[PDB]
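These notes concern the structure reproduced below.
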Protein chains: 2
Amino acid sequence: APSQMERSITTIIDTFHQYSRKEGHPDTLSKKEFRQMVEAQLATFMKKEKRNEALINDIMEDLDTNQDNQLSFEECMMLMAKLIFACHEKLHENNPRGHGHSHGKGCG
Amino acid sequence: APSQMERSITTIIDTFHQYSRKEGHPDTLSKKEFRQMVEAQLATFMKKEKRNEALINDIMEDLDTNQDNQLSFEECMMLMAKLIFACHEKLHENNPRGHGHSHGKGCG
Ligand SMILES: [Ca+2]
Ligand SMILES: [Ca+2]
Ligand SMILES: [Ca+2]
Ligand SMILES: [Ca+2]
Ligand SMILES: [Zn+2]
Ligand SMILES: [Zn+2]
Ligand SMILES: [Zn+2]
Ligand SMILES: [Zn+2]
């Protein structure tokens, strides 16, 4: 049976395809598809981005490294990598040591 | 509420910590912790590695880029990146177009 780790990897890919298949090339994200994905799937991790079209505009341009106005899977995974690392760092910030009790924030 | 994508990112980090916290430094994987994680969490994605200590030995040495005999989070995420890309490619191989029906293999 698929492990928690394998399920998580598959779900990341499935989520990308849920938005990439809507219009244009079915394996790339148009601006509209990327914004939809960010607002629906990263509304907590990218809370300031969902309500701010401005930062989404910067991020699309940063990720679109071949300047073809769509995000390939490989281009979009640069964002996933940044999010994973940021979440790891924030998880540690929210779980300080030495309090003799647990914390439950996770990452934000 | 956390999205499927956010849940997947958190679960990846939680799975790393489930094995990194067992011994030694609580935020790095010893050889024993890494092998345990691979055998328990990547038994399908890395099916040939779980039953083959040999390939796990190569992978640990490839990932341990500072040669300190443990995998940091950053070092271990190089493996996660390779797995995500490999799963994406295999998902496409298992879902050929033009058959007029669905396929259900996912990635392996
Ligand atoms: Ca598309
Ligand atoms: Ca592009
Ligand atoms: Ca450890
Ligand atoms: Ca190391
Ligand atoms: Zn794809
Ligand atoms: Zn506290
Ligand atoms: Zn950690
Ligand atoms: Zn078929």
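In chain A, numbers come from Swiss-Prot; the residues present are 5-112, in order.
We read in the header that X-ray crystallography, 1.5 Å was used to get this structure.
Placement of Cβ uses the backbone N, Cα and C atoms for every residue, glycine included.
Annotated features, as they stand in Swiss-Prot:
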- A:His21, A:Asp31, A:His92, A:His96: Zn(2+) binding site (BINDING)
- A:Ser24, A:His29, A:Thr32, A:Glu37: Ca(2+) 1 binding site (BINDING)
- A:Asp68, A:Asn70, A:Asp72, A:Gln74, A:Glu79: Ca(2+) 2 binding site (BINDING)
- A:13-48: domain 'EF-hand 1' (DOMAIN)
- A:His103 to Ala: Reduced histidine methylation by METTL9 (MUTAGEN)
- A:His105 to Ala: Reduced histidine methylation by METTL9 (MUTAGEN)
- A:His107 to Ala or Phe: Reduced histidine methylation by METTL9 (MUTAGEN)
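Features recorded in Swiss-Prot, as mapped to the structure shown.
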residue	record	Cβ contacts under 8 Å, 6 or more apart
A:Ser24	Ca(2+) 1 binding site	A:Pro30, A:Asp31, A:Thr32, A:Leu33, A:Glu37, A:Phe77
A:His29	Ca(2+) 1 binding site	A:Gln74
A:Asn70	Ca(2+) 2 binding site	A:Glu79
A:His92	Zn(2+) binding site	A:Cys111
A:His103	mutagenesis position	none
A:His105	mutagenesis position	none
A:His107	mutagenesis position	A:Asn98, A:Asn99, A:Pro100
Practice task
May I have the DSSP-based helix, strand and coil counts for the residues of the domain 'EF-hand 1' (A:13-48)?
Solution key: 23 helix, 1 strand, 12 coil
Handout entry: C-alpha spacing of A:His96 (Zn(2+) binding site) relative to A:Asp68 (Ca(2+) 2 binding site), in angstrom
Key = 31
Problem - Cβ-based neighbourhood (8 Å from the centroid) of the Ca(2+) 2 site, residues A:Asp68, A:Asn70, A:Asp72, A:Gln74, A:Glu79 excluded - result: A:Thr32, A:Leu67, A:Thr69, A:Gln71, A:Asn73, A:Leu75, A:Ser76
Practice task
Return the binding-site residues from the list A:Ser24, A:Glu37, A:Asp68, A:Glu79, A:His92 for which some CB of chain B is under 8 Å from the residue's own CB; sequence order; 'none' if the set is empty.
Solution key: A:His92
Practice task
Run through the Cβ atoms and count how many others sit within 10 Å of the one on A:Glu37 (Ca(2+) 1 binding site).
Solution key: 21
Handout entry: Pairwise CA distance, A:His21 (Zn(2+) binding site) versus A:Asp72 (Ca(2+) 2 binding site), rounded so that it is a whole Å
Key = 19
Practice task
Could you tell me which of the recorded positions A:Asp31, A:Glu37, A:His96, A:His105, A:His107 have their C-beta within a distance under 6 angstroms of some atom of ligand 5?
Solution key: A:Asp31
Handout entry: 8 Å Cβ shell about A:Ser24, A:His29, A:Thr32, A:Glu37 centroid, Ca(2+) 1 site members excluded
Key = A:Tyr23, A:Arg25, A:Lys26, A:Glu27, A:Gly28, A:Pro30, A:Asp31, A:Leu33, A:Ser34, A:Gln74, A:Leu75
Fill in the blank from the handout: Rounded Cα distance in angstrom between A:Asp72 (Ca(2+) 2 binding site) and A:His96 (Zn(2+) binding site) is 37
